Protein chains: 2
Amino acid sequence: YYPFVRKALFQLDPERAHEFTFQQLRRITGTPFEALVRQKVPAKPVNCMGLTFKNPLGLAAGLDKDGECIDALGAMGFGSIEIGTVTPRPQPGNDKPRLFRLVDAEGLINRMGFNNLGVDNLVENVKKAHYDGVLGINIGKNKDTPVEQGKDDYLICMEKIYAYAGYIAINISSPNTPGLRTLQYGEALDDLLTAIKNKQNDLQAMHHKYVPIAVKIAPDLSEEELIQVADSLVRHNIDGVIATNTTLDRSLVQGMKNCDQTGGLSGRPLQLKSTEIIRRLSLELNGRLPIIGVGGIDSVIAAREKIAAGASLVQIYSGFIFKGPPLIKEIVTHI
Amino acid sequence: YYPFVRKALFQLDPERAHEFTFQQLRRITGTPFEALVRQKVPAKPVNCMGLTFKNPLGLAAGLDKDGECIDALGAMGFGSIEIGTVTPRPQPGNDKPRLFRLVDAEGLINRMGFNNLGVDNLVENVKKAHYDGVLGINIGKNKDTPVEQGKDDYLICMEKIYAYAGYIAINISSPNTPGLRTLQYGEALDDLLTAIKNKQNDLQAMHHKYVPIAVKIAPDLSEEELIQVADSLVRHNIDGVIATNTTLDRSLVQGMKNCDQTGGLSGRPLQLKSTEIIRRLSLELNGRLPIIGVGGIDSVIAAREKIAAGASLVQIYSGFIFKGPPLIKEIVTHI
Ligand SMILES: Cc1cc2nc3c(=O)[nH]c(=O)nc-3n(C[C@H](O)[C@H](O)[C@H](O)COP(=O)(O)O)c2cc1C
Ligand SMILES: CCCCCCCc1cc(O)c2ccccc2[n+]1[O-]
Ligand SMILES: CCCCCCCc1cc(O)c2ccccc2[n+]1[O-]
Ligand SMILES: O=C(O)c1cc(=O)[nH]c(=O)[nH]1
Ligand SMILES: O=C(O)c1cc(=O)[nH]c(=O)[nH]1
């Protein structure tokens, strides 16, 4: 039962608990010892972005940032796994402590800052995996890269992962790399998307492989901001949009431990906002391109709320922490 | 641990689980066995409709229709308890099976139809209770009473319960008595509200105290209908609005067992609709009378989402069935 494992894990500091569990997952992933974490879940194929997803539930980015546990996590039943965020060069992220639990609110605050081993390392791990689901690779900009030259970072990552990725995710919604969210505003977004779309075509002719590209947005976008962001995605024929990353909002966690920590709020306190963001976005997009819904999904009803607001697929992260593998089985079985 | 209790009770059909549970509650009342139900909760006093509530969390109507376990349920930490619905004359309600569990959705469907022992009996039960929180007494129309004369029934009950109620809840939102929901439309509502306020006025003069009246509305109302209901509640000086009852919607429960069962849906499948109803009603009311929020509250954040949409108090029914007494402590502690 996950309640017992969680009580134990929750004795440990958030980031420490993660490093221990993933040490253990590393040592079993891709080995017959993944029967320890294997869950049988039904098939629920979904066509999306020109790919078949074996089921509608993906693991959102940030949990396996370096691509170390693809097979073990696939063994728990995810229909897609989004690894990353990976930056062209490794970088340590922001100073610890940078990860905080809000246990009563079943939410998380984090200011990781893209802590990853770099895109070259990620490709080596992906080469070793045998996951039959859809693999998405999330990419972002090195901390030290000028925001006016962010495109250059997204394009080197694209060249190195194109051959091994089912889909590519463009993270421009972390609040933990300064200025990064500006890349979703006006001319900056247009230039970045034009570069990404041109490289995707180039790469498609090079490797002879269709790889869709989806942009991950933030939930703190204003209505005019959202409107402009939807229009740009359609105008540049982006293949899909991942809505939504973490929030700088703290309106539902006041008076709670760690609510004043800086960073992104995830989990149940993000659920409602992300659903409203997807509704509004779906109304603007009008079926022109699909949405992958992410934001406090912690039950099959919450997953279905995102479907009803317009999402074609869904991803979970914080609900996996607070409810465990069983959430995967619940959501895949009944969505 | 409630999960064990739930697994046992869920071996019974929902109506039998309930009456088996309530037999044991009536039996442990006033014995040292009442401590198995007793839960110490933090005091969070809140003033609303001119009453002081122990804490913001109440038990919604329909769990104790005859007022038989006021003491045992109070001991569990509720800051208020709403009994009913009760009708002037006893009536059996609709045919069994009339109550259904949707376990993976943590929802319920019911078509009880105001099965109750009558207002005189509830009054005798209230006289024997010792609860020190706010007692709400929820009243309704007998099935046989014609819809156009529904007000007669509300007035008969108001007279028999005025000396005993902390507040009175007028139920015009059950989907399970034919035409009852038309009493929240147009002239019917205006007529009902006038007769009720005049009875209130007469009864204050007779008993020398003001007992506030709250009207319970439905989540299936349109925007225009909700604007009219709010305007009528303000023009008639109603002391509060209870939003929201069960839903005829099945959009989030498709493909699930008991989903085609006729009646009202409660639980997690109603949460979002209830919240959106409260937000809209709150804009229309602009603070002129309080909202008691109800519908799918199963967590501290879900209760807080209702407060944010404009409610002053919240109530739970289905979440108490699915998550148990620990939910009372969780919400009252961190709301
Ligand atoms: C079995 C059952 C019986 C109910 N009986 C009543 C009732 O008699 N009067 C009333 O006003 N509401 C009644 N309700 C509705 C609840 O009081 C509440 O308004 C609705 O269920 C939404 O709350 P919830 O999602 O927390 O259960 C009943 C609900 C259920 C599930
Ligand atoms: C091994 C079954 C799945 C559980 C993985 C738990 C590892 C884990 C545990 C936590 O408490 C975390 C808190 C915040 C962010 C991430 C966390 N992770 O990744
Ligand atoms: C003492 C535990 C608190 C929960 C009460 C359990 C009894 C109980 C169990 C159920 O499965 C029900 C299903 C629908 C409606 C009411 C129900 N009740 O009242
Ligand atoms: O790693 C991070 O800092 C990070 C990236 C991202 O996209 N979202 C987030 O909340 N944190
Ligand atoms: O008893 C019922 O049928 C009933 C009454 C009411 O007010 N609401 C509801 O959902 N059911």
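Following Swiss-Prot, chain B residues are numbered 2-336, in order.
Quick check of the header: X-ray crystallography, 2.2 Å.
Cβ coordinates are placed from backbone N, Cα and C, and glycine is handled just like the others.
The active site, nucleophile annotation in Swiss-Prot covers B:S175. B:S175 (mutagenesis position) is surrounded by 24 other CB atoms, counting those within 10 A of its CB over all protein chains shown.
The FMN binding site annotation in Swiss-Prot covers B:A62, B:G63, B:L64, B:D65, B:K66, B:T86, B:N139, B:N172, B:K217, B:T245, B:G268, B:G297, B:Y318, B:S319 and rests on experimental evidence. Note: B:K66 (FMN binding site) has non-local neighbours B:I84, B:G85, B:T86, B:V87, B:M113, B:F115, B:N116, B:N117, B:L118, i.e. same-chain residues 6+ apart with C-beta under 8 A of its own C-beta.
Long-range Cβ neighbours of B:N246 (substrate binding site) (same chain, at least 6 residues apart, Cβ-Cβ under 8 Å): B:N172, B:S174, B:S175, B:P176, B:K217, B:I218, B:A219, B:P220, B:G265, B:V295, B:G296. Taken from Swiss-Prot, the feature substrate binding site covers B:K66, B:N111, B:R112, B:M113, B:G114, B:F115, B:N172, B:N177, B:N246, B:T247.
Under its mutagenesis annotations, Swiss-Prot gives B:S175 to C the following note: 500-fold reduction in activity. A coil conformation is recorded for B:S175 (mutagenesis position) in the three-state DSSP classification, outside any helix or strand.
For the mutagenesis experiment B:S175 to A, the note given by Swiss-Prot reads: Almost no activity.
Under 6 Å, Cβ to nearest atom of ligand 5: this is the test, and of the recorded positions B:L64, B:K66, B:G114, B:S175, B:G268, B:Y318 it is passed by B:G114, B:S175. Neighbouring residues of the recorded substrate site, listed in sequence order and excluding B:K66, B:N111, B:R112, B:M113, B:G114, B:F115, B:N172, B:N177, B:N246, B:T247, comprise B:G63, B:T86, B:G94, B:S175, B:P176, B:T178, B:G264, B:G265 (Cβ within 8 Å of the Cβ centroid). Close contacts with ligand 1, defined as a Cβ under 6 Å from any of its atoms, occur at none of the binding-site residues B:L64, B:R112, B:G114. A Cα-Cα distance of 13 Å separates B:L64 (FMN binding site) from B:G114 (substrate binding site). Take the binding-site residues B:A62, B:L64: by the count of other Cβ atoms within 10 Å of each Cβ, the lowest one is B:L64. B:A62 (FMN binding site) and B:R112 (substrate binding site) are 14 Å apart (CA-CA, integer value).
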